[PDB]
Amino acid sequence: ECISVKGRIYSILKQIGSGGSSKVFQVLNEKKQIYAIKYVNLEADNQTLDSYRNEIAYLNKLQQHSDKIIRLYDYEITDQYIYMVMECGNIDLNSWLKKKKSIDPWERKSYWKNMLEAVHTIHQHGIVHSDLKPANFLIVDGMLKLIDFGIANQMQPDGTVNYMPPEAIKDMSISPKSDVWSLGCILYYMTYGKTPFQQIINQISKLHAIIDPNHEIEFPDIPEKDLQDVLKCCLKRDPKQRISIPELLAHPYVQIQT
Ligand SMILES: CCOc1nc(Nc2ccc(C(N)=O)cc2)cc(N)c1C#N
């Protein structure tokens, strides 16, 4: 019911996430301010460990570079456990997406800008998140912020190959373009109400479909003509043909307000 980090005590309001020996708690400090504490039980290969160490260091470093990256106020690391005190936000994008029926065009555009800026920041520092999904983004102050960089083991709020890029499947035996496809699927869902290959319930079929150039993705007409173009450009199977993050930041959909 209580946790301590660097001589500071927090009260466990509730658990909001879980994973491989890892938990996320909604907490309050002495002055009743709210924060998110990530607990990691280190009793974990030399490698799983180094993966958490790497994530912590990049998250910390990347703090200064963008307000679209989640805030890490402090952390406690020992041979037994890891405690991470960070911004708590309102709710993760994945949970919020399920509760809302329709999404506002302005909100969708603002959110897309946030995601783009966050992924852009991590790319400039040589990080390619490799598993991008809505659960990786947190809604804080009517704005989206990136929670993790996909370096450490992934957690889930309290998996699917829907957002999986084709190059990652073909290369079965790394480019920043992979994050573009994933972002495209998130925006596609934000626009059409589902991921491009959501219907395929058969997984090996879904996989074959994601990679097959003959399997055409549906882009039914909409009033925002730019959005439709963004989606088309983001969902190019060939990574070389696929639009880049710097190009997406200069796209009319993001640049020109309607
Ligand atoms: C699994 C969620 O993980 C996190 N959720 C956070 N916020 C959060 C997550 C989920 C909810 C929710 N859906 O209740 C509300 C807030 C903040 C974090 N800093 C982290 C981390 N790490």
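Using Swiss-Prot numbers, chain A covers 516-558, 560-674, 685-699, 711-795, in order.
Method on record in the header is X-ray crystallography, 2.4 Å.
Just so you know, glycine gets a Cβ as well, placed from its N, Cα and C.
As recorded in Swiss-Prot:
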- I531, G532, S533, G534, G535, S536, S537, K538, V539, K553: ATP binding site (BINDING)
- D647: active site, proton acceptor (ACT_SITE)
- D664 to A: Loss of kinase activity (MUTAGEN)
- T686 to A: Loss of kinase activity (MUTAGEN)
Rounded distance in angstrom between the Cα atoms of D664 (mutagenesis position) and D647 (active site, proton acceptor): 10
Recorded positions near ligand 1 among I531, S533, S537, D647 (Cβ under 6 Å): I531
Tertiary neighbours of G535 (ATP binding site) (same chain, Cβ under 8 Å, six or more apart): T564, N669
Rounded distance in angstrom between the Cα atoms of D647 (active site, proton acceptor) and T686 (mutagenesis position): 10
Straight-line CA separation, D674 and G685, 10 intervening residues not modelled, Å: 13
Which listed residue (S533, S537, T686) has most other Cβ within 10 Å, given these are recorded positions: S537
Neighbourhood of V539 (ATP binding site), C-beta criterion under 8 angstroms, separation at least six: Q530, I531, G532, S533, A551, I552, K553, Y554, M671, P673
Among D647, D664, the most crowded of the recorded positions [Cβ within 10 Å]: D664
Across 11 unmodelled residues, the distance in Å between the CA atoms of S699 and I711: 13
Euclidean distance between Cα atoms of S537 (ATP binding site) and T686 (mutagenesis position), Å: 20
